Every structure is written in C-alpha cells, then in structure tokens.
Amino acid sequence: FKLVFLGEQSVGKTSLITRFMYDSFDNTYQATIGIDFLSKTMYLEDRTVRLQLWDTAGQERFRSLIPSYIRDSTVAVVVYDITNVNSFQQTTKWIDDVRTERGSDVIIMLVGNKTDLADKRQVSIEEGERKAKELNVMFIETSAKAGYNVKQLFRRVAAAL
Ligand SMILES: Nc1nc2c(ncn2[C@@H]2O[C@H](COP(=O)(O)OP(=O)(O)OP(=O)(O)O)[C@@H](O)[C@H]2O)c(=O)[nH]1
Ligand SMILES: [Mg+2]
C-alpha cells in the first residue's frame, strides 16, 4: 500500500491526505515543496494496512525525480480540480507517466476533487468517468473540505490491492 499522489498544483493532493489521515482541512494554500512522506497504520476496510504515502509537488520545477516515486509505488492517485479544466486535461499526461513506468502493473485512481464547489464546476462527473474508462483507471469524485468520498478513495484503493 505504497501510494504516490500526482497532479497539478492546487488541485487538493495534500488536502485529501490530511483529511484522510488527520480528519482536518485548512483553507489557506501551502504548496508542497518536493516530495513529502507519511507512513501510518489504519484499519481500512476490515484489515490493518500500513499506508506509505508520497505527496508530490505539483509545481513544474519539482517534476524531475518523480519517475523513482512512481516506480516505487503500487498505487497512483492522480487528482484534478473539477473547477479547473486544465488540471483535468493534464491528468492524461500524469496517467501516461505512470504507464510509461509500470504499464498494467499498478492501481490508478483518477480523482475529481473540490465537488463542494458546485457552482464553479467546469468538469462533469460524466466527463470524468469517460476519461477513466478510456484510460482504464479507477474513478471517484471527492471533497477534502466537506469530507466527501475521501475515506472511500482510500477504501477502494485498499480493496484494489
Ligand atoms: N473548496 C475546496 N477547496 C479545496 C479542496 N481541496 C483543496 N482545496 C483548496 O485548494 C487549495 C489547494 O489545496 P492543496 O491541498 O494544497 O493542493 P495541492 O494539490 O497539494 O497543491 P501542491 O502541493 O502545490 O501541488 C487550498 O487552498 C485548499 O484549501 C476541496 O475539496 N474543496
Ligand atoms: Mg500539496
């Protein structure tokens, strides 16, 4: 259960981790610098699991040694912001990066985060599911802020292993 979180800056990667691991959320953006690590045991879908999580920096300058982390991980979590079409469009790139490194020997979850921002939605659930089916990855929509589907994201990934 070695998980790498990928996707564009400000989509909610860190926020999803903090929500799941610590059940908190904060509004003010602290960008991740390089690749942070968190390891903890959780009771997750009826078994104990040791979660080893790599939280990558979305900012372009930090995207050089990510290959090692992708090779090191059994699960890739690729997140976008449902309010931000570019961030969605860039998920093809991220999934490709995983595939280039592991092909079919990896669990991939595509995540449409920030659903609580309902009015500002620029990507439909439909389009998200479409992309997930086309690229053969799992799909879920979450809200780190409101606490929607975050436990489910980790559940579905843990039951995928
Ligand atoms: N409304 C809303 N805001 C969110 C949600 N998730 C994250 N945010 C906000 O969006 C901003 C970015 O969140 P981060 O968790 O720091 O995003 P990130 O993907 O880790 O960004 P980098 O580390 O720079 O790559 C912050 O201001 C968060 O408070 C969400 O589910 N809903
Ligand atoms: Mg971050």
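Swiss-Prot numbering applies to chain A: residues 14-174, in that order.
Cβ coordinates are placed from backbone N, Cα and C, and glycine is handled just like the others.
According to its DSSP assignment, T45 (GTP binding site) is coil. Under the heading GTP binding site, Swiss-Prot lists 23-28, 39-40, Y42, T45, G71, 126-127, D129, 156-158, citing experimental evidence as support.
The DSSP secondary structure for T27 (mutagenesis position) is helix. The Cβ of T27 (mutagenesis position) has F18, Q43, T45, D49, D68 as same-chain neighbours under 8 Å, each 6 or more residues away in sequence. Quoted from Swiss-Prot, the note on the mutagenesis of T27 to N is: Loss of APBA1-binding. No loss of RIC1- and RGP1-binding.
Look at Swiss-Prot and you will find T27, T45, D68 tagged as Mg(2+) binding site. A simple way to gauge crowding: the CB of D68 (Mg(2+) binding site) has 22 other CB atoms within 10 angstroms, across all the protein chains here.
Among the mutagenesis experiments that Swiss-Prot reports, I46 to E is described with the note: Loss of RAB6IP1-binding.
Recorded in Swiss-Prot as a mutagenesis result, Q72 to L carries the remark: Loss of GTPase activity. Interacts with APBA1. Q72 (mutagenesis position) falls outside any helix or strand according to DSSP and counts as coil.
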What is the set of residues, excluding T27, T45, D68, whose C-beta falls within 8 angstroms of the centroid of the C-beta atoms at the Mg(2+) site?
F18, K26, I30, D49, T69, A70
Those recorded positions in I46, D68, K127 whose CB falls under 6 A of ligand 1, listed in sequence order:
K127
Top Cα neighbour of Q72 (mutagenesis position) in the set of binding-site residues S23, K26, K127:
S23
Filtered binding-site residues, from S23, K26, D39, whose Cβ is under 6 Å from an atom of ligand 2:
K26
